[PDB]
Every structure is written in structure tokens, then in C-alpha cells.
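Trainee: This structure is in C-alpha cells; I'll ask about it shortly.
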Amino acid sequence: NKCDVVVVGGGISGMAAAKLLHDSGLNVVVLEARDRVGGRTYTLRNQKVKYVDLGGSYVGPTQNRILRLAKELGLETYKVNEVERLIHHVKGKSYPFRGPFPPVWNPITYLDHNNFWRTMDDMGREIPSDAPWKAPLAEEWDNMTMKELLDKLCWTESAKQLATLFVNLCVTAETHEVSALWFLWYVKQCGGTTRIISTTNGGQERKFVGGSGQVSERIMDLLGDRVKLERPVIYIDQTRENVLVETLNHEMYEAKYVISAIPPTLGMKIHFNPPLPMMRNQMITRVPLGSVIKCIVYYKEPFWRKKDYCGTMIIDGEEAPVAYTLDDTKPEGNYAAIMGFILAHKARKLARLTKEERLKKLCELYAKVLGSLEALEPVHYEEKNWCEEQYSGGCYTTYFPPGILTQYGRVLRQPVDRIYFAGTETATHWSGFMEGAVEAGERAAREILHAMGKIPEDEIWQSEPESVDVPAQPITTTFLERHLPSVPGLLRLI
Amino acid sequence: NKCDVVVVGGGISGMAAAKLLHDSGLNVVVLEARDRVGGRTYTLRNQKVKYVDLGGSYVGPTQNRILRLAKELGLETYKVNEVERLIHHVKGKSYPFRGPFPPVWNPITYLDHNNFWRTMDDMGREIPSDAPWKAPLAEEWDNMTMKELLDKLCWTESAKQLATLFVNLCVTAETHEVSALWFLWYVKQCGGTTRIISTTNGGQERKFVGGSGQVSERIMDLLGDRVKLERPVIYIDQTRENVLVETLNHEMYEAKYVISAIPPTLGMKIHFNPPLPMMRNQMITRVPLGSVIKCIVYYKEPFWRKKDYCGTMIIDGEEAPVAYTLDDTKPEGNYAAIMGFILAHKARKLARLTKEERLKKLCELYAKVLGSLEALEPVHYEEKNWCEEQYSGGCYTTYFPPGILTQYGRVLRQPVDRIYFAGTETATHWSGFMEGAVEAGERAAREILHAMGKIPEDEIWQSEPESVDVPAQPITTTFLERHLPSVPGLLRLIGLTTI
Ligand SMILES: *[C]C1=C([C])[C]=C2C(=[C]1)N([C][C]([O])[C]([O])[C]([O])[C]OP([O])(=O)OP([O])(=O)O[C][C]1O[C](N3[C]=NC4=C3N=[C]N=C4[N])[C]([O])[C]1[O])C1=NC(=O)[N]C(=O)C1=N2C#C[C][N][C]1[C][C]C2=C1[C]=[C][C]=[C]2
Ligand SMILES: *[C]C1=C([C])[C]=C2C(=[C]1)N([C][C]([O])[C]([O])[C]([O])[C]OP([O])(=O)OP([O])(=O)O[C][C]1O[C](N3[C]=NC4=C3N=[C]N=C4[N])[C]([O])[C]1[O])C1=NC(=O)[N]C(=O)[C@@]13=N2C3#C[C][N][C]1[C][C]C2=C1[C]=[C][C]=[C]2
């Protein structure tokens, strides 16, 4: 019935918010809509797989908040397998390689690729992480889609295809679907193009021993019976002295403050009294999530390592169900598996199939790309279609279509009276990742702390010490990369 | 507690659905979230204004369903004043004219304007009204915004600037916010560019004597206490023998079937058991409504008629709060007023102002454009900002961004078990209008009737006899209009005759 702060949602952001408030002696209640905590993280357990991450899973250098939080909960990381060669599959042939970027040999193409990533990053530097709507050319950039920008920038089909894959892989949306300004912000606020794409030395380096879902689970363990499962919030009343929150089962909670720790658009599932301010009212109808099926095929052995492949595959073209894969074998070398994503529109198309039909396409595919009959002999299969999730809306995160970010961006984490906003969407570093989920939950927690005079203003946003277990090497560019002309730069010079 | 059909929402669509079901002896309940019926229609009454439509209001030729429905309810129409000259205000000057299109003299500009509207309509003909994702070039047209298309098509700033206002005016969104395919569909499904834009002989011709809100109010009168106000639906359970609907106040209804008659995106306010099928799950996060403030300034007289202006103004350029206006005087010639819309991003920006600050800007604006100091002397002011409405989400209707429509369009009116879908967004003729709202409610009603074996499949979609009070002239094109080259067509013809 009564407490200091009601937290709506038990994902990493909610749980992190609850923890920080509870470690300050406050009385918190987490209202979670599902019969489990974790949200967009979800670790499944059975005999066959032991455990498997079916949502959020990967963490890496510069992601210091999730690393710290998880360590404090007694969790450990291991490195994702990247010892042997990666494969780029393009126009139906596999080209093995090392390093993080696939090499390109043709001189003109080389220049077009070099200049594209470099322009991605150049544009990023003019975009403030904590207010992108304040980039100098924000309207110009917000009013075009990432496809218009690709058509403009890429003088070769090679470079344009790879850049489309990247966009698809990062935001589980089509380049036609998103704003150039939002996506350029997104990449920027994760440290730029190198940092975001890398396995070794970028966001894909590591996973958690036992499952990322143990982050939320263990916090729910720490909070005891303060966490209420199967409590979907349906009403929020801020007209009286205290905030009143009603859940679907008819329970009623009272607090001094509320934290909304759910995807922005899911605020649509709550009725408000008084009505939300006009900007936020319309903002929450204009901000959808990506579309992705996460798919994990199991094998007797990690057969690919025999051929000196690591399990990473970058797979070009429309016919391929899966554009990207990683080795999902346990650190001990057993439960051998390949993880792959079915992205954006392909997630919509391939959902019409049965589970067993998708398993077939993915093995046929992996057989082609790996050049192994062994790939046609799977022992087990798990998959998750996040588009069907009522209390997610999609995965991995929220994207902004044309025109929206500059109009409604500001509103995202603006408090509405006594409601404060967390969720990975409201983060300013690694937004859309687990890392950003911790950042935004701890910040909203400290906003309420401050509103209660417990801390000064300067302490609301707080920096994080570099992990000692997963330290970060800095991003470096060679002299030519930085200075070689673009294709039109080379034409102007000719 | 129990009935045949629960209808969520008592807007024109819900009310028309309810009426058709109840006229077949079925037991219906309308669950309306607000303390009033009419939703996006809303007639305000007071001494100062008598009445005023603050939401939907206009009807005209080819809109036979609303015309019939309202007539049966004992309502009458009158013609919006269009007797004297219209004004096109561009680059700070007013250029009076007659006949629904502002004329253009410059022959190069004239060619670009001609070819733009004509191309709008040409592209229309390739898009099916009832399945626009089936256009031959659907993906290509759906993956680009309306502003990419205008950059491509318009060889003059003159034509591009007017075409932007047209889009802003029709869909209360920016050109860069919407799909080229969706917008082309939208215009097409209203009869094409002429039909849509016209006051005389197009959708803006008339209003209802007394207010459009009387349509829903009178249906509520006819239905008695079946209409339940302040019942926002929060829950729908379809796991058992009957459908269970729970409202926010904790009431519970049981029916054999449900009709959702609320903006598509507003289905997000309902919790579903079992979960929605995946396409519809995500469809509803992907389809937002426009942004408009509807504004009516009142004067002692309709002073503009004295100067031989009818009250219509097409006002170009970024400094103007209002891009379009219409004479709102009562048909008796009293309660003299001007109606104007603040569109799209202008509605966001000018909401930060106070009610009295916006009245100033509009008056100053009207004064420049009418060249009248009397414009600066208002007697009364009423405005509605529909962006702030929780149970609308915007006005006038729902728009589809780049890539959505071909991916999620099919889903819009697909039943989910025993839930059937109405509301104007689901209509295939005049979608976005009060007309579309009637079309889609009567169709959903008949869907349920058919599911109950009461009517054959062929009776689900039904045509409508032409109104005799508001008959429709057909749309005609001159020989040059149809055949003159475009700017690039004229360049290729100059190129061919030398090189
Ligand atoms: C889904 C997904 C997947 C499949 C994958 C991924 C992901 C996802 N990610 C993301 C994550 O997961 C996220 O971000 C997080 O988790 C977030 O969180 P938050 O914010 O907290 O939220 P959530 O979780 O959702 O939760 C919330 C809650 O709430 C609730 N609710 C609702 N509503 C309601 C409620 N309650 C009450 N009431 C009401 N009404 C719900 O239920 C929930 O629970 C990720 N992340 C990271 O970090 N990592 C990873 O890995 C991930 N994943 C992935 C990623 C990928 N990456 C990639 C690879 C390759 C590449 C990339 C990128 C870039 C480049 C390259
Ligand atoms: C808002 C507006 C404005 C300002 C204007 C306009 C409009 C609007 N419009 C549109 C109309 O209004 C619409 O469409 C109708 O009304 C529809 O309806 P429906 O379908 O039925 O829907 P609604 O209304 O919304 O209703 C529903 C209901 O539901 C409810 N809910 C929610 N949620 C819930 C509920 N319940 C329970 N539960 C829950 N959960 C609500 O509350 C409601 O009630 C229009 N239309 C027409 O026809 N006309 C007119 O006039 C109108 N307006 C305008 C127009 C304009 N036009 C223009 C001028 C010039 C031009 C144009 C266009 C083009 C060219 C040129």
C-alpha cells in the first residue's frame, strides 16, 4: 500500500533504480507486469542448453556501469570466441578475415568505404550526446531518413550494402525507417563506429557466466517481497497529496514519487490523471521499437573452429534470413552453438514460418557460409521473436522516425510532476544497451533523491570508474584513413 | 453486464456501428472513455458563439453516408460562404481569385504546378483503395517520404511551397514525416486532388446546422442508457467462452463480439489476454496522429465580404501561424467569424504561447492578409489544441511514416478472434473524415452480423445511394492540363530539337 517510491517495471533500469533507492534507506516497490523480471533480458534454463540469453546478452569495454553492478552481484564475464577467422559472405562466397572491419581490395571501393565510416563519425562530433536536437544541422539531418543519407554518401553498391547491414544490425529497423540524425546520435553515444561494431575491444566482447537475466534476478533477490510480479500498471493519479498507482489486478499503491522504467511508447498502456502534458502525450505515439528474432542453433561440437573460423559471420544480401552471427558456445567449450539475428523486415516475413521451417533455413544458410555439411546436423534449437511481446513492443530498442527527435526529443526524460523517467532510451551513453539501462535508472533515482533534498544537484549525474577486469583501449586511426579522399573528392582532384 | 456486442468508443464510428446493430434487435453497449460523445467531433455551446464545431465539421459531395445518417437523425446542412473572392497570400502579398485553384501566370511555373497535381493523381490510379500495399511500386513509394517526392517532382520553389502547404493542410504533418505511398493513397481514396481541395464541389462545401456533434449526441439519445460515459476500457479477455471487457472504474462487460472504434494507436491503452498477434502488437506503436490547433476568431461583422473577400485564405510561408482559413459565420449572417488551422510543427511551437498571445498573432496576420484594420478588433475567441487529448492523440487522423504501410497495413482491419475494427482509419473511401467513420462502423457491424449468420458475405461491404440534397458534379480536365509537358518534359523537347 504505502512507500516512498513506486518503480514501474523490473528490467535492468527499474531494478538498478530500486536498488540505489533501497540502499539509501528508502521504501521502494517495483511493479512489474510479467511473471518474471528482466524485460528485454531473459535467460532460459533447461537441460539441453543449460542456460541461454534470449534477449540482451553482450557487454564490453566502456560499459562500466553494468560491469560494476553485475560484479557487485557476484557475476562474472567471459570472452565471446573470436580467436579464429571471421567470415564476410558477399554475393554468395565466403571471405575469411581477422580484425573487426572486413578488408576491401578494389581501390575505388576502398575509398568509398573508408570515407563512409569516417563521415558517420565526423557528423557525430557535431551531435551532443545529451541533447542531439542541438546539433548545428539538426533539422537538416532529422528530416531525412538514413537511406537518403546512404544514397548521397555511398558512390558504390558494395559500400551501400554493408552500411545498410550495419544500420539493420544496430537498430533492427530499415534505413528508410529511421532519422539520419537519430541514428548518427545513436552510434556516437556508444563511442563511434569502431567501438560499437567490435567484438574484441567493443560492445560485443563478453557475456555473463550463467545469463544476463541474473542481474535482475539477483536484485529481486536483494529486494525480497518489494518486487511485485504480475502487476501491470494501468493508472496513475497525481491530483492529490500523494501519487496513486493502480495495477490491473486492482491493487493500489501510494508514493511520494514514481519512476517509469519501461519503453517510452509503453507509457501508452497507462491512463493518466491529470492528462499528460501535450508534448509527451503525442511523443509516446511516435516512438516504436525494432524488430528482431534472436535464434540459437546447437551442435555436437563447435565444428567451425576446426576450419579456423570463430563463428562470426557477416552475411550480405536479401536471400539470407540472418545477417550476422556469433559463436554461442559456453566458455568451457561445450553446448556448442551459433547465435544469429533475423533483423527488421526479415523478422516480419519469416515469422509466418513454423519454428522448424526457420531452423532449416538457418542451417542451410550456415552450411553455405561455413562450407560444412556439419551445419545441417543441429541437436537443439531455441529462438525468441521479440515483436510479439506486449510489455516490450520489440527489440533491441526504440528508434525515432523522420522529424520526431528534434520535435519531441527534449520531452523524453523531462519529469511529469512527481513521475521521473528511466529506461535505456533516456540514457546518454550506450542508450539501447544494458549499460544505458543502469545509467538511466541510477540517474532517475538520484533525481528523486535530489528532489527530496538528500543530495545536491551536481550529484544527479555521476561518472563511473573504468572496470579493471574489462579495461578499454583507445580508438586509433591511421594517417591515410584520416586523409584519403572520398570518391567525389578524387573526382574533384581529377 | 451482458449483451451481444460491446463497442469501444462513441465517436461517429462507434455510434454508427451501435445504431446498425441495435436496429437489427441486437443488444449493444457503447463504452466511451470521456464524459461526452462525438470524440474528434466536438460542438461547443455558449452565449457568445451560440454553437461552434471545434473538431470535425466539414462535409460535401461524394460523402453520402454521413449525409444520409445525419439526415435520418433530422439534421440539415448549409453551404460554407464562398460567394466572393478567395485569397492566396504568398511572399507577403495577397492575390485574390475565384475557383478552387489559385491561378499561376508564369508559363514555366504553370507547367510545374500543372504536372505536380496531375502526377499526384496519376500515381493514385496505381494504388488500390482497399489494399494500397498492392500498388505495383508500393515498396519504392512507401520507403520515401512525401518530401523526397516533392524535391524530385517540383522544378520550381513556387510549386514545392504550395505542395508542402497542401500536405501540411491535409494530414497535419510535415512532408518529411510521412510516406509518399500513404499520402498518395490518402488523396486518392478521397477522390483525387480536385475533389479533396474544393469548397464548392469538394469536401469543404458544407457544415451541419447546429454542429457536427449532434450526430453522436442524437445517436446517444436513440440508444438510451446503453451508452456508458466515463468508461475507458483497460482490459480485453478472449480466453473463455464469451469476450470480457473491463473498464477503468472496475465495471465488467460480457459480449459475443467487440468492436474497437478508437484511433489504431489508442489500442495501446488496452491490455490484452491473450496477447495481440505480433503484427498488430507492433502496428499500434507505429501509427501516430497529426498535430493541429483549430482556431475561431469572432467579429462584429463579416467585414471581409464588403471588400469582396469570402473568407478563404491560403497563406504561404513560415512566419504565418495559420496556413488556411474559412468564413465561419452562421448561415443567418450573424456570429461573424474566421476559422483557421495551426498545422503540424506550428502547433507544437505556438502551444508554448498563451491563449491571448495566439489571438494577437492571428488577428495581426488576418489584418495583413485582408488588408483590414477591423481584423484587429475581435469580439470573442475559441480554440482547440487536439494534440493534448489523451483519448484522441491528435487530429485530424492517423498518418503512416516511411516503411510502415506496406509492412503493417494489412493488419489494420483484420479481426483478432472476436474483435472487429472500425474508426475512420479503417475506411476505404474518405478515410480521415466523418464519412470514413460511418463507412467503417457500419462495415464492422455487418462483419459481426455475418459472423452470426444473419447476412451473407456479399452484404458486408455495401454501396451508398447519392445524396439528393448534396449531389456531386464529376471531375473534369481540360485538354492542355492533361497534355502539357512537365518542366523536364519541356527540357527533353528542347534537347531533342538541337542535340
Ligand atoms: C530484445 C533484445 C535482443 C534480442 C538483443 C539485444 C537486446 C534486446 N539489447 C537491449 C537490452 O536488452 C535492453 O537495452 C535493456 O534490457 C533495457 O532494459 P530497460 O530499459 O530496463 O527496459 P526493459 O528491460 O524492457 O524492462 C522494462 C520492464 O517493464 C515492464 N513493463 C512494461 N509495461 C509495464 C511494465 N510493468 C508494469 N506495468 C506496465 N504497464 C516490462 O514487463 C519489463 O520487464 C542488448 N543490450 C545489451 O547491452 N547487449 C546486448 O547484446 C543486447 N542484445 C543485443 C545487442 C546486439 N548488439 C549487436 C551485435 C552486433 C552489433 C550490435 C550492435 C551494433 C553493432 C554490431
Ligand atoms: C480533430 C479534428 C479537426 C480539428 C478537424 C477535422 C477533423 C478532426 N476531422 C476528422 C474527423 O473528426 C474524424 O475523422 C472523425 O470524427 C472520426 O471519428 P471516429 O472514427 O469515430 O474516432 P473518434 O472521433 O476519435 O471517436 C472514438 C472515441 O473513442 C474513445 N476512446 C478512446 N480510447 C478509449 C475510448 N473509449 C473507451 N476506452 C478507451 N480506451 C474516444 O474518447 C472517442 O470518443 C474532420 N473530418 C471531416 O469529415 N470533416 C472535417 O471538417 C474534419 N475536420 C476537418 C477537416 C479539414 N479538412 C481540410 C480543410 C481544407 C482541406 C482539408 C483537407 C484536405 C484538403 C483541403
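In order, the residues displayed for chain A correspond to 3-496 in Swiss-Prot numbering, which applies throughout.
Heads up, the Cβ atoms here are built off N, Cα and C, so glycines get one too.
What Swiss-Prot shows for this protein is this:
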{"type": "MUTAGEN", "residues": "A:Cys5 to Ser", "note": "No loss of activity"}
{"type": "MUTAGEN", "residues": "A:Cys156 to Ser", "note": "Complete loss of activity"}
{"type": "MUTAGEN", "residues": "A:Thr158 to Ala", "note": "Dramatic loss of activity"}
{"type": "MUTAGEN", "residues": "A:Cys172 to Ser", "note": "No loss of activity"}
{"type": "MUTAGEN", "residues": "A:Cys192 to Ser", "note": "No loss of activity"}
{"type": "MUTAGEN", "residues": "A:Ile199 to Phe", "note": "Alters specificity towards synthetic inhibitors"}
{"type": "MUTAGEN", "residues": "A:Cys365 to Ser", "note": "Complete loss of activity"}
{"type": "MUTAGEN", "residues": "A:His382 to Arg", "note": "Significant loss of activity"}
{"type": "MUTAGEN", "residues": "A:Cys389 to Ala", "note": "Complete loss of activity"}
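Help me see these features in their spatial surroundings.
Mentor: Long-range C-beta contacts of A:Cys5 (mutagenesis position), restricted to its own chain and to partners at least six residues apart, with a cutoff below 8 Å, comprise A:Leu28, A:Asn29, A:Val30, A:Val31, A:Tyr255, A:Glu256, A:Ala257.
Following the DSSP three-state reduction, the secondary structure of A:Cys156 (mutagenesis position) is coil. In sequence order, A:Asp114, A:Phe118, A:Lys162, A:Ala165 constitute the residues six or more apart from A:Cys156 (mutagenesis position) in its chain with CB-CB distances below 8 Å.
The Cβ of A:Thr158 (mutagenesis position) has A:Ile110, A:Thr111, A:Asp114, A:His115, A:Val489 as same-chain neighbours under 8 Å, each 6 or more residues away in sequence.
Listed in sequence order, A:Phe185, A:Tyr188, A:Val189, A:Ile198 are the same-chain residues six or more apart from A:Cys172 (mutagenesis position) with CB atoms under 8 A from its CB.
Using a 10 Å Cβ-Cβ cutoff, A:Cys192 (mutagenesis position) registers 25 neighbours. In the three-state DSSP assignment, the secondary structure recorded for A:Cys192 (mutagenesis position) is coil.
Within 10 Å of the C-beta of A:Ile199 (mutagenesis position) we count 19 further C-beta atoms, all protein chains included.
A:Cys365 (mutagenesis position) counts 19 other C-beta atoms within 10 Å of its own C-beta, drawing on all protein chains shown. In the three-state DSSP reading, A:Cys365 (mutagenesis position) counts as helix.
Annotation note: A:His382 (mutagenesis position) sits in a strand segment as assigned by DSSP. Around A:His382 (mutagenesis position), the C-beta neighbours below 8 angstroms that are at least 6 residues distant in the chain are A:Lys50, A:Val51, A:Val299, A:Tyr300.
The Cβ of A:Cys389 (mutagenesis position) has A:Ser293, A:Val294, A:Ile295, A:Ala349, A:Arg350, A:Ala353, A:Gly396 as same-chain neighbours under 8 Å, each 6 or more residues away in sequence.
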Trainee: For ligand 1, list the mutagenesis positions among A:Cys5, A:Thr158, A:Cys172, A:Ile199, A:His382 whose CB atom is within a distance below 6 Å of it, in sequence order.
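Mentor: Near ligand 1, sequence order: A:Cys172, A:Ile199.
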Trainee: Among the mutagenesis positions A:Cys5, A:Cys156, A:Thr158, A:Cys365, A:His382, A:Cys389, which ones place their CB within a distance below 8 Å of a chain B CB?
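Mentor: Near chain B, the qualifying mutagenesis positions are A:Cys389.
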Trainee: In three-state terms from DSSP, label A:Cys172 (mutagenesis position) for me.
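Mentor: It is helical.
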Trainee: C-alpha of A:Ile199 (mutagenesis position) to C-alpha of A:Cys192 (mutagenesis position): distance in Å?
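Mentor: That comes out at 10 Å between the alpha carbons.
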